[PDB]
Amino acid sequence: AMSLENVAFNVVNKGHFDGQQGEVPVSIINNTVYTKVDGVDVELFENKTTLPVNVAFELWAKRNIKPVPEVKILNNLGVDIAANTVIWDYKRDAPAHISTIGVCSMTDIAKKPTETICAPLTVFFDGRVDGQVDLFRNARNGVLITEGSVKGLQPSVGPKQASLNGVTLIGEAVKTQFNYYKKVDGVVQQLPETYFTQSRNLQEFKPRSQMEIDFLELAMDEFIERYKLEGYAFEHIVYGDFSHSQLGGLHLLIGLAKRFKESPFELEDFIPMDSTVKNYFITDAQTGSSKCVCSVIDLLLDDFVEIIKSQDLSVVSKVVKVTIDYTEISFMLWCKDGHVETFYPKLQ
Amino acid sequence: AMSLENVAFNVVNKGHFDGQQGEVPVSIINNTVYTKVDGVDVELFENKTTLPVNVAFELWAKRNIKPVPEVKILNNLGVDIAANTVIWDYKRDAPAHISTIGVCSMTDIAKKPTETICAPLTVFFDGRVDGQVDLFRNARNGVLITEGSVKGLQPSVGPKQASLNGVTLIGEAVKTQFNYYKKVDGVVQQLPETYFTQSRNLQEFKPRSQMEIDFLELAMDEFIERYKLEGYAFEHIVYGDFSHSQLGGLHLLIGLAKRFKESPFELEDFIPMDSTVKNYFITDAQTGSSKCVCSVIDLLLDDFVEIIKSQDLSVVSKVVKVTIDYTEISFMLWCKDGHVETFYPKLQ
Amino acid sequence: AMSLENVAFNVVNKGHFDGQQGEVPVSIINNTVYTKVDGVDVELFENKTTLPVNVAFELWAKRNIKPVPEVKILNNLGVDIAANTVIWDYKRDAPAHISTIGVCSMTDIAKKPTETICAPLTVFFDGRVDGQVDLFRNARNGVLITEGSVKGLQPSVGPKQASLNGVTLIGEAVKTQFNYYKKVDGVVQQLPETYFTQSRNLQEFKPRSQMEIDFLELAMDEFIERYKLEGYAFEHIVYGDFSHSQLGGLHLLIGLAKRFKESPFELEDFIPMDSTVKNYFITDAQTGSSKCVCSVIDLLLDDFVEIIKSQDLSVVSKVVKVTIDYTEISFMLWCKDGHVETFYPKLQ
Amino acid sequence: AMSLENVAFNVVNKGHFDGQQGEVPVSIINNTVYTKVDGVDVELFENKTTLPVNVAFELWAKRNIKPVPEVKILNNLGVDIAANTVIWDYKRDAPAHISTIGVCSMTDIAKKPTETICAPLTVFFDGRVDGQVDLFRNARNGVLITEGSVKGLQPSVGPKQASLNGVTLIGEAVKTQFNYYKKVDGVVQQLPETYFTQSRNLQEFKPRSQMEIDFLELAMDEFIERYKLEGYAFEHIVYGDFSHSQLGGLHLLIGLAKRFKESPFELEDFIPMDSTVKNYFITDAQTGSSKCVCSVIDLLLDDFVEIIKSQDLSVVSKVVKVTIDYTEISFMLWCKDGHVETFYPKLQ
Amino acid sequence: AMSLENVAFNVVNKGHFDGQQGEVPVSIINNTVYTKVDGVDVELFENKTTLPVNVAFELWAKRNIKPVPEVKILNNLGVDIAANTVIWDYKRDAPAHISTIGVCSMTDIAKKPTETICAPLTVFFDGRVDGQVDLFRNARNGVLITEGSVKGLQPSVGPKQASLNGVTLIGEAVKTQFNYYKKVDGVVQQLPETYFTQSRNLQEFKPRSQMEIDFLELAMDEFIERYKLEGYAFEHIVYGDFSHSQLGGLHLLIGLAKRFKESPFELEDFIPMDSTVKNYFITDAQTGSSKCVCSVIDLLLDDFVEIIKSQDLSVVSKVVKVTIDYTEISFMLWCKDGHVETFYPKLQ
Ligand SMILES: CC(C)(CO)NC(=O)c1cccc(Cl)c1
Ligand SMILES: CC(C)(CO)NC(=O)c1cccc(Cl)c1
Ligand SMILES: CC(C)(CO)NC(=O)c1cccc(Cl)c1
Ligand SMILES: CC(C)(CO)NC(=O)c1cccc(Cl)c1
Ligand SMILES: CC(C)(CO)NC(=O)c1cccc(Cl)c1
């Protein structure tokens with residue numbers, strides 16, 4: 001017996017929707033849900049979505065609170081909808097998918113993913129929930145995540161990290177590295193070889209390799225010497241050039257992190273969403289060097305070094321396609337006299 | 001188990017809240033409540049109140065659908081709150097009272113009128129509901145309506161008309177004339193002898209006496225002759241003077257109705273609420289005669305004639321207090337040489 | 001090159017979207033679209049929909065301005081979406097369907113109805129537009145309307161009336177009676193034999209037969225005598241019983257229209273949408289007789305007389321199913337000693 | 001000492017702003033202003049403007065309540081702002097001008113029209129207010145209205161009618177016909193000779209000449225015979241042609257009024273504002289004949305007959321410019337073999 | 001061809017408006033602009049302005065992204081409007097000026113600053129844009145900024161810092177120190193001798209002189225001794241007195257910065273805007289010492305020492321006017337027995 005007052009009761013008493021019985025008094029004013037606590041209104045939820053306030057409230061309350069794949073991965077894999085859960089997009093403060101299956105009466109297109117409406121949609125299945133590996137097996141389109149092996153099916157080892165309540169982390173007390181499976185029109189797909197983005201923050205950046213430790217601790221010309229990166233434009237691409245009005249390069253999160261410790265800078269996230277490649281309007285506070293669209297990718301420095309060293313440097317300009325987070329990311333490679341001039345995630 | 005979805009189920013299936021079990025999907029957007037009917041949103045309620053949308057929706061759904069006293073009467077009797085019902089104010093599109101008793105968890109100050117919080121409030125009791133005459137006897141303050149006698153209680157015969165779902169009518173298939181009782185500080189108060197306003201509309205005005213039929217059919221000078229009203233300023237007070245820029249008199253609804261048939265006019269209801277005396281910014285469309293505050297009362301013409309003929313016409317100006325709808329309405333009487341010049345519901 | 005300013009230019013200069021080039025300055029504030037006309041804002045549209053303001057504005061501007069089937073018919077036929085047009089629902093002030101095909105970038109699920117997303121949806125096709133009869137033949141699900149014969153397709157003759165810009169009318173300068181066709185799962189479905197509702201208003205009701213003229217002019221007992229309706233409970237069903245607190249019968253629009261001329265009454269349309277059977281919370285102003293859910297159908301009196309006279313009157317209570325507006329409407333027939341007691345569109 | 005609570009006090013006690021001292025409690029919620037009346041909120045104003053709610057409330061309260069020129073006239077004369085008053089536009093429910101002079105602290109550009117900011121603006125002056133004729137003489141740009149002669153200034157006799165609180169009327173108890181004066185760049189401009197629109201409604205249309213009485217009473221062919229209008233296309237232009245899907249002609253309000261009595265029709269006012277020529281999306285309910293943009297002008301039939309009979313009928317198509325309400329209205333005249341085919345207010 | 005969808009396309013693809021062709025689907029809900037990115041809504045802009053949402057969105061997209069003068073400077077110089085650009089006020093999240101010239105159709109008063117409407121307004125001209133030094137030369141009122149010299153015109157050297165996308169900085173890769181020119185009624189003004197505020201933050205405070213380094217590193221009595229500031233009330237004015245309930249002095253940002261490293265404190269910015277002098281409701285967390293209006297100015301400590309040492313200390317209380325950021329800032333100087341008691345930016 002689903003209700004606004006019951007969803008609110010669960011939020012107040014259980015921290016989220018937990019199927020518990022009970023009702024608390026609720027008031028809705030504009031885009032905010034309130035509850036009366038000893039005669040005064042306490043805010044429970046502020047609707048930042050394009051859905052009706054009470055509908056967004058129920059989907060947020062019914063969000064998956066287990067470590068789940070990051071929305072960028074699900075998007076890159078073509079996920080349209082989730083099976084009997086809500087993947088909450090914490091970067092957008094909104095549900096990751098428009099419709100639901102067996103979650104909310106206003107957004108449900110079906111109660112079970114076996115309904116014919118779900119057949120053409122890529123449904124997300126969670127092998128950690130009972131019977132979901134079998135629902136994937138019976139589904140025409142879908143993406144499956146598991147913690148262990150699946151009989152017959154060959155896995156694609158996903159990223160080490162997952163999102164737990166909006167916190168991207170590599171689990172120690174929980175499993176965050178999943179096996180990924182995908183089916184298009186009833187056929188189990190062979191997922192491609194892929195690099196993964198590291199999903200780190202600019203403020204809390206931690207190196208994940210000896211090369212990353214050396215980049216953060218060494219001086220620019222010491223690191224380029226140690227790692228034989230002469231002629232690969234790391235000075236421009238990774239370190240950044242703040243000498244002209246237009247900020248040069250600075251496309252790797254580790255380079256932004258190194259800079260951030262010394263001089264702060266403004267990053268305007270003009271398209272706020274989870275994506276493999278992020279675009280920022282950057283303004284360097286120390287120099288006044290700036291760039292309207294500065295594409296940034298967080299690759300492990302070793303993976304970026306491997307990608308750039310595996311390219312033909314004899315062309316003036318070409319598109320270099322790299323598989324990252326299961327999607328095809330186009331890069332722009334510009335060379336001159338056999339040396340790199342620039343390499344950046346292609347702005348389109 | 002009260003919920004928004006259950007209140008909505010009742011509205012859709014029963015025309016109002018009827019305590020039936022069930023839920024329909026609801027969406028709230030801004031100040032409107034919608035329900036999904038075959039994949040599309042259908043508006044159920046638009047909040048015109050100062051309460052939260054979902055709260056106003058539940059109080060409107062829980063409105064008393066039996067003939068009830070008109071809000072002006074309840075206001076004139078000092079009613080603060082109703083016992084276990086909602087008097088919906090259709091003139092304001094809002095609950096007639098701020099708080100409720102045993103109706104809605106958001107607006108309830110008490111579940112029963114016997115709670116000590118209700119003691120200082122004048123609670124409205126409906127003798128047609130079981131145990132409500134007893135609750136009135138136990139109440140410190142209150143107004144009671146009944147269809148018959150209550151042993152020991154001296155009754156006040158109320159108006160012939162009552163409001164049934166916003167329609168003011170004199171019942172033929174239902175009883176609309178009630179006995180009224182009031183209590184202030186544990187003590188039954190004797191309600192005063194009173195005139196009652198007729199609660200008629202300008203558009204559908206119907207005479208309720210031979211004098212009212214004669215006013216609408218006869219010419220000004222022959223009605224004044226027939227009813228011996230010479231020297232009582234009916235030409236100014238009732239008929240209206242449209243010869244000057246400021247509209248003269250026109251304080252009785254029957255006079256406005258007679259005028260309306262011949263020439264239309266705009267009545268700006270700048271304080272839209274139910275009241276014994278109504279104030280309008282009137283603009284006569286034929287002449288351009290206008291008045292910012294034109295007080296209008298709908299008294300039966302015979303009752304108005306009786307009031308004006310029961311006054312001493314030897315003073316230049318005095319306040320004449322008349323009990324109408326249980327409240328004391330002050331009129332302003334202006335005389336000259338023993339004749340009336342003007343008589344109007346005195347602007348406070 | 002679709003834009004808000006171009007949609008607004010078309011509204012201002014052509015009365016609706018007409019594909020004309022040009023832009024006018026627009027301002028959006030809350031749920032209203034304004035345009036600057038000589039330095040002042042003029043309201044162009046007020047959003048009464050659950051869609052974003054600018055989106056609802058474009059769909060309203062792109063509404064079909066040719067006589068189209070009434071939304072009740074489309075709903076009864078299972079229409080989910082329209083092919084390259086917008087059926088505007090004037091009873092709801094909103095699009096009749098959630099999504100569009102080739103209309104607006106925000107609501108489009110496809111540019112053409114041939115896209116695989118449209119296959120499971122019942123798409124509405126208009127044979128008056130080029131290539132739409134063919135698109136219906138290629139559609140898995142759909143409803144087709146035509147002004148003439150389609151080789152091979154067995155037609156269903158629809159109602160005489162259609163909606164032209166919110167005005168329901170029987171065309172004289174335009175064709176409003178269409179041939180209807182339906183397809184479910186690639187298979188043409190034979191539309192059932194049906195009665196049609198007349199789509200008349202209470203305020204401007206006009207009889208459409210000698211029996212309807214006789215009902216409105218003759219007294220209750222002489223009409224029942226002339227048409228041999230003795231023992232069919234027309235006194236209760238059609239005329240209405242206003243003697244008790246609960247209003248008895250009154251389920252045919254013609255009966256409400258006859259009553260309306262003599263005594264006015266309030267009809268609360270608590271589910272405001274177009275439907276074959278309408279539900280109203282009725283309050284009779286003369287008597288105070290009322291009913292929370294009074295189902296009303298507008299059938300031609302001859303069609304209602306035919307339905308009631310074609311029933312077996314030997315059962316106490318049974319469901320009588322009648323096909324009206326292509327949908328199966330269940331009625332409740334209550335008899336006693338071979339005579340009708342009541343017959344009403346059964347409340348679901 | 002201007003305040004929201006004082007503006008509200010004036011509205012409640014005087015029907016509008018009257019400079020009286022006092023305060024009432026006010027609450028603002030969304031776009032509505034409320035006041036507490038005996039413990040409950042009563043709506044005083046609903047903001048339909050693009051200004052902040054409290055600002056629109058004060059300008060509406062401070063509206064000119066004397067008969068003023070109709071907004072179409074002021075617009076046609078180039079009025080940008082009013083001197084120390086607010087012309088309320090009742091067709092738009094908004095102030096007729098963006099800014100004020102000596103009215104409201106939020107919208108004031110100046111306290112007096114003598115301030116240099118007002119010099120390039122055409123300020124409206126009211127000769128009925130003390131010192132305003134002098135302020136016009138000192139103004140660089142302006143429009144002046146007077147009830148009599150101004151020594152030296154050559155007057156323009158305006159329309160008989162004016163707007164008194166939204167009611168357009170020809171005054172009997174007040175003066176509504178004004179003398180008009182205009183100044184552009186310090187120089188008095190001679191206002192042109194002009195026809196005036198009659199400002200009548202479709203619902204309450206009243207003839208203002210023997211020709212207008214004859215048009216409404218006589219049949220089409222006998223009116224055209226009596227007034228020698230053969231070959232002037234009155235059948236198309238004035239009467240309207242409802243035989244084809246596109247409604248033919250119907251550009252004079254009297255023709256729409258004659259039609260309205262027999263058959264009703266929908267007029268969609270897609271640009272709701274006061275203008276000399278009005279544009280409507282018309283749908284005829286009887287025939288289904290319709291037109292997206294049907295320009296309508298309310299000229300006295302004699303004035304229209306004079307205009308059409310004063311044209312050379314030897315050209316196929318030409319623009320005929322006529323001065324109406326001080327503005328130049330371009331008409332489109334289409335002839336064939338010396339007879340009129342169509343004549344309509346040319347769609348810009 | 002300006003549109004909402006084109007402005008949105010530019011924001012998404014270029015980080016701001018760049019005149020690029022293209023359209024993205026947009027939805028407006030309340031005060032937020034969204035765009036569809038792979039079937040989900042992504043927020044592009046939240047309107048914090050008093051302008052319509054779509055209008056504020058276009059002005060924000062069309063903001064000047066080059067280092068521009070800080071809004072306080074432009075305000076102090078009397079700038080009313082900018083020539084063909086938008087100075088975005090990042091302290092208010094709104095345009096710095098009401099109207100625009102050649103930017104947006106809704107806010108434009110003119111397309112070119114040469115139009116007569118601009119003559120009485122102080123237009124801001126940017127010498128870095130072609131032909132703007134000549135538009136200033138031809139303009140009646142204006143402020144001009146240049147990077148280099150202007151023939152004939154003597155410059156006023158502005159502050160070292162400018163705002164680049166909301167980041168106030170002293171440029172190293174871009175020029176931020178401009179030459180200022182001003183014209184009032186066609187006459188090139190001689191701008192006054194002025195001090196400049198340093199525009200530093202409380203958190204990221206960096207000293208800009210040996211005296212400022214000494215203030216932050218030395219103990220109160222060591223610094224006052226070294227700089228011979230005995231008898232100048234630096235203990236009260238600069239350091240702050242936190243011993244009583246009312247916080248004493250603390251009017252210089254460097255003093256707040258020194259305090260902030262040791263003990264944190266709440267600064268309530270009750271008038272959030274850019275101004276030479278800032279007012280804060282300060283509460284010291286360590287002591288509970290507080291002040292409702294604590295005026296703070298960020299002057300270079302050497303400039304403040306120079307101002308205070310250039311005053312006559314023989315009066316009890318006088319207003320000391322100092323030119324800071326081209327405006328006249330009144331200070332209050334209180335002395336006793338030839339020594340300073342307090343000196344603060346005068347609260348009016
Ligand atoms: C405080 C400043 C303006 C210093 O330049 N900005 C930041 O510290 C910062 C860091 C990362 C992202 C974003 Cl948006 C701002
Ligand atoms: C349009 C005019 C001004 C014509 O006189 N007014 C009305 O029709 C009218 C009648 C009764 C009440 C209200 Cl408010 C307006
Ligand atoms: C004001 C009253 C209650 C008078 O009977 N009702 C109406 O005039 C009326 C008529 C038809 C429909 C609706 Cl909703 C109301
Ligand atoms: C309901 C219909 C379509 C019936 O013809 N229209 C009107 O009653 C009507 C009359 C005048 C103006 C407007 Cl907008 C509508
Ligand atoms: C966290 C506290 C409450 C500690 O006192 N405040 C701050 O750190 C702080 C600093 C500067 C300005 C503002 Cl508003 C707050």
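Numbering starts at 1 and runs along the chain as it is shown here.
How was it done? The header gives X-ray crystallography, 2.3 Å.
Including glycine, each Cβ sits where the backbone N, Cα and C put it.
Taking all protein chains in view, 22 other C-beta atoms sit within 10 angstroms of the C-beta of B:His251 (mutagenesis position). The active site, proton acceptor annotation in Swiss-Prot covers B:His251.
The domain 'Nsp15 N-terminal oligomerization' annotation in Swiss-Prot covers B:3-63.
The domain 'AV-Nsp11N/CoV-Nsp15M' feature in Swiss-Prot is assigned to B:64-189; the stated evidence is sequence analysis.
According to Swiss-Prot, the domain 'NendoU' annotation covers B:206-345, on the basis of sequence analysis.
A C-beta separation below 8 Å, combined with a sequence spacing of at least six in one chain, links B:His236 (mutagenesis position) to B:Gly248, B:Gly249, B:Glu341, B:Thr342. B:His236 to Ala (Swiss-Prot position 6686) appears in Swiss-Prot as a published mutagenesis result, with the remark: Complete loss of NSP15 endonuclease activity.
While the structure shown retains the original residue, Swiss-Prot records the mutagenesis experiment B:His251 to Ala (Swiss-Prot position 6701) with this note: Complete loss of NSP15 endonuclease activity. According to its DSSP assignment, B:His251 (mutagenesis position) is coil.
What Swiss-Prot notes for the natural variant B:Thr114 to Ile (Swiss-Prot position 6564) is this: In strain: Omicron/BA.2, Omicron/BA.2.12.1, Omicron/BA.2.75, Omicron/BA.4, Omicron/BA.5, Omicron/BQ.1.1, Omicron/XBB.1.5, Omicron/EG.5.1. Around B:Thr114 (variant position), a 10 Å sphere centred on its CB holds 15 further CB atoms from the protein chains shown. DSSP assigns B:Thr114 (variant position) to coil, not to a helix or a strand.
Around B:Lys261 (variant position), a 10 Å sphere centred on its CB holds 9 further CB atoms from the protein chains shown. Listed in Swiss-Prot as a natural variant, B:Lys261 to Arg (Swiss-Prot position 6711) is described as follows: In strain: Kappa/B.1.617.1.
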How long is the line from the C-alpha of B:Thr114 (variant position) to the C-alpha of B:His251 (mutagenesis position), rounded to the nearest angstrom?
44
Rounded Cα separation (Å) that holds between B:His251 (mutagenesis position) and B:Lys261 (variant position):
17
Write out how many residues of the domain 'Nsp15 N-terminal oligomerization' (B:3-63) are helix, how many strand and how many coil, based on DSSP.
20 helix, 18 strand, 23 coil
If you run through the domain 'NendoU' (B:206-345) with DSSP, how many residues end up as helix, strand and coil?
40 helix, 49 strand, 51 coil
Tally of residues which DSSP labels helix, strand or coil - the domain 'AV-Nsp11N/CoV-Nsp15M' (B:64-189):
16 helix, 39 strand, 71 coil
Taking ligand 1 as the reference and 6 angstroms as the Cβ limit (strictly under), which recorded positions among B:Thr114, B:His236, B:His251, B:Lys261 are close?
none
